[PDB]
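First up is the structure itself, then whatever we jot down about it.
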Amino acid sequence: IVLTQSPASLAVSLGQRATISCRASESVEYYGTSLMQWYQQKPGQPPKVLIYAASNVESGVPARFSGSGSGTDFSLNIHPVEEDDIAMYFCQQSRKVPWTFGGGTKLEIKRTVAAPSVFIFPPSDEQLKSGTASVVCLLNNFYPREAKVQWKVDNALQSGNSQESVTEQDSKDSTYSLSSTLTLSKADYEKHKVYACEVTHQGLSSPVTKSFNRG
Amino acid sequence: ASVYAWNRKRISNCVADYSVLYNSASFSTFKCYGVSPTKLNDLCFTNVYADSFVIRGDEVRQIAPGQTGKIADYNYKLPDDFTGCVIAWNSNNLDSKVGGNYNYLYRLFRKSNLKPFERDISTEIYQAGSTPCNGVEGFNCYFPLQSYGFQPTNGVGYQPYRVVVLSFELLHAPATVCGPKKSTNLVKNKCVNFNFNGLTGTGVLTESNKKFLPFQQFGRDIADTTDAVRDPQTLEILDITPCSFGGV
Amino acid sequence: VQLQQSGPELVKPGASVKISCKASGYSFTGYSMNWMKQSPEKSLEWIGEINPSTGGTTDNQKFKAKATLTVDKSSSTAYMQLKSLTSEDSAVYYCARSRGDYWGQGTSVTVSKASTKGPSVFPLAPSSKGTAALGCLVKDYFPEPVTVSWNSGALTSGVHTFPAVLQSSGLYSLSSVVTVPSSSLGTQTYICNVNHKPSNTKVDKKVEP
Ligand SMILES: *[C@@H]1O[C@H](CO)[C@@H](O[C@@H]2O[C@H](CO)[C@@H](O)[C@H](O)[C@H]2NC(C)=O)[C@H](O)[C@H]1NC(C)=O
């Protein structure tokens, strides 16, 4: 059995009624008992258990947590949501000998759309003295996580040589930060002059270009 | 006692006053099945079983013939033909200590629906699948005895309701549990109707000089006509004479 | 009643490591001792199950290849030994009570053919022109992690340090940035403090245009 979790991410206002769904590959109920267990895991924390089975709840888990379902369809219910309930929620099955978890259901405190500010960092001259160049593209905080980052060198698109990092959902400003690093050798870096980052985001009415000339 | 082991005490050789029960207003639920609540004081039964426990309020309706549910299916199941009654009274202050009482626990899972008036204490790990449990709690193996959770501030349906189910069994043996017989004041020199402990008659009841033996209850004359009786109270002998009659 | 899990590893590919879990306050006789694999991104999955009462080993078929599970009654511990090591099988390994009401703190088993190497700190120049962002990149450091602060903790507001990213060479990278008013750029001195204890490297680098 392979499970599918929907949605991948879901936004909540503090105290808003919450539901997350899982679909199973096969039937989970046999002899009248379904056998899935769903976990919550805050970052850097051991994931606990919320449910013995389909619906019931383990002792020590607050009664606000609940869940129910049958067959392939299953779903939780986190009716009072607080700052603590900000984590990824997995869903298990126990029927086939390979016990499989699910994907990832990140819980985020919902907020009004925040426009991201874009900045660029050319590689320092001393860094070029080492023999490498690292061009950095930074998003200065933003609520809508999804964004497309494009690297441009002398009006040419790049591919497959940039690594991206995204921070977690911050507790107070509720804005993710994104950093895209293009790493290259000095010889190829010096071959082009204009270096630009294009950011497309569903908080910006237009894409933002942060560019620099070598110098 | 927790519902997974309902405490059953039998009672016999006792005169039971059920009037105080329904007359009391402390009990929230007084659903009695089979026997009329008012007539309870007028029926004699061989013995009475009192099965007592504590339940969640929202599950209090589950304790009755013909309902299904975790408490009904796995903790305490009443028969389809039940002749008794169910006292159910909220005890939020007594049973919900500060911070939540966790001593009371119930059996969520059991392989088979237990028969009426069955008690299962065995804390055996439920198979819940094809896994050999071997006495260890696994993903499919787990302890089916969970504490309710009794924080003092909770929903009214989650509060402790203490429930006692009185079950009356009337076997071939003589009935030992009865209601109060009641009594009335005695009037001496009047043509009246009397029922002295099942002695039904008419007439005038004088105070008599008869010296009954201690065990005797009433006295007949020749031709076997009742002409004396002790009133059960105060143990004093009375003399019965027929109401005046004649021809005119 | 707790649970402890011992040992960060760096052992070369192809070997075997027996990760150990001390049961602590458990009864360690009526509670299955489950093994879990959290892949670094998000992927958790069930390694296997051990019955401490008997020693029954129920293991996943795909990982039945060389992963073995052992129970020690003397110390009440669990030893998971996954023979043969490879780059992809470098994930966090966890031990849990029954279904997982109590887990261990976790171990980061990292199959690495590389070697310990000190971090390189390079200044990310302040923006040309208003709020401007500056900072430091910490690149090519092994093993993880690297602690990066600003002014030895005297600059906290507006500081964003991204989680370490794994590059092609097998060496980690991160960027620590700060956004400040432009008026401070020509006046305020900003220094990034980088500590990598595994290589015992401490670097304090000032950022200037
Ligand atoms: C009814 O109960 C009372 C209490 O024991 C008994 O009557 C008492 O009799 C003595 C002797 O004449 C009096 O001094 C008391 O005042 C009486 N008490 C009351 C409350 O009336 C009597 O034995 C009982 N009736 C029975 C057993 O048939």
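Chain B is numbered as in Swiss-Prot, which gives 348-595 for the residues shown.
From the backbone N, Cα and C atoms, a Cβ is placed for every residue, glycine too.
Swiss-Prot has this to say about the protein:
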VARIANT   B:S371 to L  In strain: Omicron/BA.1
VARIANT   B:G446 to S  In strain: Omicron/BA.1, Omicron/BA.2.75, Omicron/XBB.1.5, Omicron/EG.5.1
MUTAGEN   B:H519 to P  Increased resistance to human covalescent sera neutralization
VARIANT   B:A570 to D  In strain: Alpha/B.1.1.7
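Recorded features from Swiss-Prot, shown on the structure.
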residue : record               : DSSP (3 states)
B:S371  : variant position     : coil
B:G446  : variant position     : coil
B:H519  : mutagenesis position : coil
B:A570  : variant position     : coil
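Under 8 Å, Cβ to Cβ, and six or more positions away along its own chain, B:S371 (variant position) finds no residue. Counted over every protein chain shown, other Cβ atoms within 10 Å are most numerous around B:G446 among the recorded positions B:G446, B:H519, B:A570. If you measure from the Cα atom of B:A570 (variant position) to that of B:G446 (variant position), you get 78 Å.
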